[PDB]
Protein chains: 2
Amino acid sequence: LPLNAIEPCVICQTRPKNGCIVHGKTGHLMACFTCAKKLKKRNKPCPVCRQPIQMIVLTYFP
Amino acid sequence: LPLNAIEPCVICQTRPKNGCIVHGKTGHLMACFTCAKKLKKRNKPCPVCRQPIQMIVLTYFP
Ligand SMILES: [Cl-]
Ligand SMILES: [Cl-]
Ligand SMILES: [Cl-]
Ligand SMILES: [Zn+2]
Ligand SMILES: [Zn+2]
Ligand SMILES: [Zn+2]
Ligand SMILES: [Zn+2]
């Protein structure tokens, strides 16, 4: 089970990990929506795998 | 912060929550990839919001 999912965004260290960086059928979830959207807007790659960012998904945990 | 992110798949109660159900620019992450992919294969809606499932994203937590 992913025990690190409850830690804050690794970029701003303030908001929760709710900005999923999607590339193909995988995603890296380590940033908040705010931070992740700035990377997409700036045409930056995924911070952990450097693949292109297809979209940011605002991720809820029901 | 999403303290329920580290609980198991609400469907199979055995695998981790790594199957993000994506609809538009939002996602609900409460199931594993295995369970979520069965819903997408059967064209079932999102279990919590009933929107159509565009894709399942295999979600990693770096
Ligand atoms: Cl945010
Ligand atoms: Cl986007
Ligand atoms: Cl899919
Ligand atoms: Zn952030
Ligand atoms: Zn990535
Ligand atoms: Zn499951
Ligand atoms: Zn949903």
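In chain A, numbers come from Swiss-Prot; the residues present are 430-491, in order.
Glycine residues also receive a Cβ, built from the backbone N, Cα and C atoms like all the rest.
Listed in Swiss-Prot as a mutagenesis experiment, A:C438 to L is described as follows: No loss of ubiquitin ligase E3 activity. A:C441 to G appears in Swiss-Prot as a mutagenesis experiment; the accompanying note says: Fails to interact with MDM4. What Swiss-Prot says about the mutagenesis result for A:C449 to S is this: No substantial decrease of ubiquitin ligase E3 activity. Listed in Swiss-Prot is the mutagenesis experiment A:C449 to A, annotated as follows: Loss of ubiquitin ligase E3 activity. A mutagenesis experiment is reported in Swiss-Prot for this position, A:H452 to A, and the note states: Loss of ubiquitin ligase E3 activity. The mutagenesis experiment A:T455 to A is recorded by Swiss-Prot, whose note states: Significant decrease of ubiquitin ligase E3 activity. A mutagenesis experiment is reported in Swiss-Prot for this position, A:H457 to S, and the note states: Loss of ubiquitin ligase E3 activity. For the published mutagenesis A:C464 to A, Swiss-Prot gives the following note: Loss of ubiquitin ligase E3 activity, enhances protein stability. Does not inhibit interaction with APEX1, but inhibits its ubiquitin ligase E3 activity on APEX1. No effect on its ability to induce apoptosis. Looking at Swiss-Prot, the entry for mutagenesis of A:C478 to R says: Fails to interact with MDM4.
Feature map: annotations from Swiss-Prot on the structure.
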{"residue": "A:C438", "record": "mutagenesis position", "Cβ neighbours (10 Å)": "21"}
{"residue": "A:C441", "record": "mutagenesis position", "Cβ neighbours (10 Å)": "12"}
{"residue": "A:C449", "record": "mutagenesis position", "Cβ neighbours (10 Å)": "27"}
{"residue": "A:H452", "record": "mutagenesis position", "Cβ neighbours (10 Å)": "17"}
{"residue": "A:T455", "record": "mutagenesis position", "Cβ neighbours (10 Å)": "18"}
{"residue": "A:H457", "record": "mutagenesis position", "Cβ neighbours (10 Å)": "23"}
{"residue": "A:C464", "record": "mutagenesis position", "Cβ neighbours (10 Å)": "21"}
{"residue": "A:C478", "record": "mutagenesis position", "Cβ neighbours (10 Å)": "12"}
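In sequence order, the mutagenesis positions from A:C438, A:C441, A:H452, A:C464 that place a Cβ under 8 angstroms from a chain B Cβ amount to none. When the C-alpha distances from A:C449 (mutagenesis position) to the mutagenesis positions A:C441, A:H457, A:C478 are tabulated, the minimum falls on A:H457. If you measure from the Cα atom of A:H457 (mutagenesis position) to that of A:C464 (mutagenesis position), you get 13 Å. Comparing CA positions across the mutagenesis positions A:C441, A:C464, A:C478, the one lying closest to A:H452 (mutagenesis position) turns out to be A:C478. Among the mutagenesis positions A:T455, A:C464, A:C478, the ones whose Cα is located within 10 Å of the Cα of A:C438 (mutagenesis position) are A:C464. In this structure, the CA atom of A:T455 (mutagenesis position) is 23 Å away from the CA atom of A:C441 (mutagenesis position). Only A:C478, of the mutagenesis positions A:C438, A:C449, A:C478, place a Cβ under 6 Å from an atom of ligand 5. In this structure the alpha carbons, written CA, of A:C441 (mutagenesis position) and A:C478 (mutagenesis position) are 19 Å apart. Look at A:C441 (mutagenesis position): DSSP puts it in coil.
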